[PDB]
Amino acid sequence: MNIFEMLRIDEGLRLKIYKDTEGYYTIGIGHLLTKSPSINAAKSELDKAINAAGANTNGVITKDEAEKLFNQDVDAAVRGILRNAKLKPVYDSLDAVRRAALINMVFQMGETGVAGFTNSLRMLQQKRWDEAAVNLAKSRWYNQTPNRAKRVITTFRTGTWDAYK
């Protein structure tokens, strides 16, 4: 398995605009378009990214057009991670599988969002899986999206893809 499939599952692939876990106008594979409650707004940032990467876009989108955005979003993640000091070191000390569990997190709540987990990051640098996997268990992250949190924690705690079999 790999980070792309991991998120594909954890995000799903919807070609028409949908609402985030928080109800933000998102599309494709977890690609947020706008936090604004405006429907036309989404389609604006949408059409923006689509006929860019004389047609339009009314909620709908085409696969691989969604995978183009997904591919960047993910890279932009690894970029966010390396540009942040709290995250670059952790990310660098982790194995193939665990690097993906962090990429996932930054993907879901952004660079600085996953940079806030200061303690769980320490535990992770010291390769204290179980201890770090229990620490992450306490946070709005886990509280708000436990199913997602359970899979990523598991991945951190075991270093395997068991939660995604």
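Residue numbers in this text run from 1 along the chain shown.
According to its header, this structure was worked out by X-ray crystallography, 2.7 Å.
Positions of Cβ are set from backbone N, Cα and C atoms, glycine also.
Annotated features in Swiss-Prot:
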type: MUTAGEN; residues: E11 to Q; note: Complete loss of activity
type: ACT_SITE; residues: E11; note: active site, proton donor/acceptor
type: MUTAGEN; residues: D20 to E or Q; note: Loss of 99% of enzymatic activity
type: ACT_SITE; residues: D20; note: active site, proton donor/acceptor
type: MUTAGEN; residues: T26 to E; note: Complete loss of activity at neutral pH; covalently bound substrate
type: BINDING; residues: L32, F107, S120, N135; note: substrate binding site
type: MUTAGEN; residues: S120 to V (Swiss-Prot position 117); note: 50-fold decrease in enzymatic activity
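Structure with Swiss-Prot features highlighted.
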{"residue": "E11", "record": "mutagenesis position", "Cβ within 10 Å": "19"}
{"residue": "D20", "record": "mutagenesis position", "Cβ within 10 Å": "13"}
{"residue": "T26", "record": "mutagenesis position", "Cβ within 10 Å": "21"}
{"residue": "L32", "record": "substrate binding site", "Cβ within 10 Å": "16"}
{"residue": "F107", "record": "substrate binding site", "Cβ within 10 Å": "27"}
{"residue": "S120", "record": "mutagenesis position", "Cβ within 10 Å": "24"}
{"residue": "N135", "record": "substrate binding site", "Cβ within 10 Å": "19"}
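For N135 (substrate binding site), the nearest neighbour among the listed mutagenesis positions (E11, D20, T26, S120), judged by C-alpha distance, is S120. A53 and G54 flank a stretch of 8 residues with no modelled atoms, and their CA atoms are separated by 13 Å. DSSP classifies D20 (mutagenesis position) as coil under the three-state reduction. Ranking the recorded positions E11, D20, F107 by the distance of their Cα atoms from the Cα of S120 (mutagenesis position) places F107 first. Considering only the recorded positions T26, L32, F107, the residues lying within 10 A of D20 (mutagenesis position) on a C-alpha to C-alpha basis are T26, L32. On the backbone, the CA of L32 (substrate binding site) and the CA of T26 (mutagenesis position) stand 4 Å apart. For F107 (substrate binding site) paired with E11 (mutagenesis position), the C-alpha to C-alpha distance reads 10 Å.
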